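K.L.:
Okay, here's the structure, questions in a sec.
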Amino acid sequence: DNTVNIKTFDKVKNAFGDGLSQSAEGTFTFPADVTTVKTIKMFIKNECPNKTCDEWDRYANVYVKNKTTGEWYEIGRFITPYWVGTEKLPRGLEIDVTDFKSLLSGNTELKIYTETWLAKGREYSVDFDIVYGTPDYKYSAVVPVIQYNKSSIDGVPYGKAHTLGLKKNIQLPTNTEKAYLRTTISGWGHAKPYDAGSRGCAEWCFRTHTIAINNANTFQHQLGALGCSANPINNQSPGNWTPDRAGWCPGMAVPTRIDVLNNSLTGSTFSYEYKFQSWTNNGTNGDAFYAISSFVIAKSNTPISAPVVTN
């Protein structure tokens, strides 16, 4: 297994106000053949010497553009650490993006965004390690099921009525050999009523959501304690970095959840539904939202087309 490293963004800035952009885009060249790709890792480095950056814990994410549809697909999400950058981590934050190998090839458009509200913003460098070898499956295709993830407050309203579709029908190519879902979810808000411990939703309140397949509860996503106090990025004081949030920590990547689908669904049309654990916002302390992206990945040893997602 030979590994090649590809540099992309180099010290790009995400910032706000007076001629600035919270996002940055660029075109980069990746190798064209991915049939040999075993793994692809993305590394995000953020240098923030001397308190020169927006000091808050901000929502940030990276997308790749699907040339075929023109849509941006979220491939990685993280929360900036308080006060400092990723200096304690020699390579920066690491996120496995192998699932998107079909799009990471040739001339590729990437975009990086930070929900920063200050001119100091954050500055990043992003690189990818591509590992060649002999994969289980040579071919893969990926498509979104839902993407309500433009920002922390642009996600799905939690505890209030909304009009967003959370159910879809998915159709996998008949020659699919393996399929699975890739979900990234993170909550925002200190909304009341609080759970015990004064934990408001959706940032602090521990919840377990469910993915239903064909109407049967199939996968559970526990948004629990990751152990923020053990963050190797531990030079965040005086920021409130050590308490556990529900499913995330400041200065860490938001976890990627992979749910393997039953083969019996292959070459069929099935329903998908993301169900949030029941809760009602009393509205006395702000709102709550869950930012989520969920994609279906289909793999095969024969060339495969994209699954079809419909309402």
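Since chain A takes its numbers from Swiss-Prot, the residues it shows come out as 44-354.
We read in the header that X-ray crystallography, 1.8 Å was used to get this structure.
Note: Cβ is positioned from N, Cα and C throughout, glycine not excepted.
So Swiss-Prot says this about it:
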- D100: active site (ACT_SITE)
- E158: active site (ACT_SITE)
- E246: active site (ACT_SITE)
- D100 to N: Complete loss of activity (MUTAGEN)
- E158 to Q: Loss of activity (MUTAGEN)
- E246 to Q: Loss of activity (MUTAGEN)
K.L.:
Only counting partners 6 or more residues apart, tell me which same-chain residues put their Cβ under 8 Å from the Cβ of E158 (mutagenesis position).
P.N.:
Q65, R101, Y102, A103, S194, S195
K.L.:
In angstrom units, rounded to an integer, how far apart are the Cα atoms of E246 (mutagenesis position) and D100 (mutagenesis position)?
P.N.:
12
K.L.:
Can you tell me how many other Cβ atoms are located within 10 Å of the Cβ belonging to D100 (mutagenesis position)?
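P.N.:
For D100 (mutagenesis position), the 10 Å Cβ neighbour count is 21.
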K.L.:
Can you tell me how many other Cβ atoms are located within 10 Å of the Cβ belonging to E246 (mutagenesis position)?
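P.N.:
Counting Cβ neighbours of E246 (mutagenesis position) within 10 Å gives 20.
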